[PDB]
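Student: Mind looking over this structure? Questions follow.
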Amino acid sequence: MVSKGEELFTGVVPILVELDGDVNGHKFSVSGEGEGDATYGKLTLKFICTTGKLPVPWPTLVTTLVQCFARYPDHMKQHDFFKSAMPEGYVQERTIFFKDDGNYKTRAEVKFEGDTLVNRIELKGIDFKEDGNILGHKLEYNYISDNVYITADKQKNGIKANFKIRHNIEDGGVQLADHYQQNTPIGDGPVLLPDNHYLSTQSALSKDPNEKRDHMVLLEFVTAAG
Ligand SMILES: [Cl-]
């Protein structure tokens, strides 16, 4: 039997991302548009800071800015929580701790609005050093990849995840971002609660030479594995 959720992702699906952020009192907004093809675990998106200059580094927002587009191997289809929650969707919450610096707290709703998959996010950042690697824009812009370790949260009918991102500092060194994640379904319907597994995630960051606004072009591959 094929779920309504699974069926929604068999072709190319348009994506819309909307983020409202406040880090150390610096307010900003980001809009993103693109396409996802879950059959190949493939995402292509362009993000624009709609408020001017982004007050934090683009690479620090990649994880916040749609794990429903992961390629789940057929033998792991019973563990795909993210698609099982669709179209009504899920809430995704995180705390992201930047080592020796501040933290982000995020809350997002990921759901269909018509035929478009929407990720609407609120982000709050506190305790950042004004001359630190984040507010000082000292991180490299190129590539972000890691494994996302997923476990069921039976009590909340959802999942938890934890993972680390290593951001290269431009003049040398590494800035660690420790991620803690919880996802809960929006609807009351049945969902798939997975066994322990991970998502292998790789993203390439680029620029559009015709784009004068502060922006990020992203190519991403996400694949579930045992
Ligand atoms: Cl940046």
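Counting begins at 1 with the first residue displayed.
Cβ atoms are placed via backbone N, Cα and C, with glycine included.
So Swiss-Prot lists these for the protein:
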type: MUTAGEN; residues: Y143 to C (Swiss-Prot position 145); note: In mut1.9; shifts fluorescence lifetime from 3.03 to 2.74 ns
type: MUTAGEN; residues: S145 to P (Swiss-Prot position 147); note: Increases fluorescence at warmer temperatures such as 37 degrees Celsius
type: MUTAGEN; residues: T201 to H, W or F (Swiss-Prot position 203); note: Results in significantly red-shifted excitation and emission maxima
type: MUTAGEN; residues: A204 to K (Swiss-Prot position 206); note: Abolishes the tendency to dimerize and leads to monomeric fluorescent proteins
type: MUTAGEN; residues: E220 to G (Swiss-Prot position 222); note: Suppresses the 399 nm excitation peak, leaving only the longer wavelength peak at 475 nm
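Please situate the listed features within the shown structure.
Tutor: According to DSSP, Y143 (mutagenesis position) is assigned to a strand segment. Sequence-distant neighbours of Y143 (mutagenesis position): residues of the same chain at least 6 apart with a C-beta under 8 Å from its C-beta are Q202, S203, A204, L205.
Around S145 (mutagenesis position), the C-beta neighbours below 8 angstroms that are at least 6 residues distant in the chain are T201, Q202, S203.
Cβ neighbour count for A204 (mutagenesis position) (all protein chains, 10 Å cutoff from its Cβ): 13.
DSSP assigns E220 (mutagenesis position) to a strand segment in the three-state reduction. Close to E220 (mutagenesis position) in the fold, though at least 6 residues off in sequence, lie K42, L43, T44, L45, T201, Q202, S203, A204, each with a CB less than 8 Å from its CB.
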Student: Report, as a single number, how many Cβ atoms besides its own are within 10 Å of the Cβ of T201 (mutagenesis position).
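Tutor: A count of 22.
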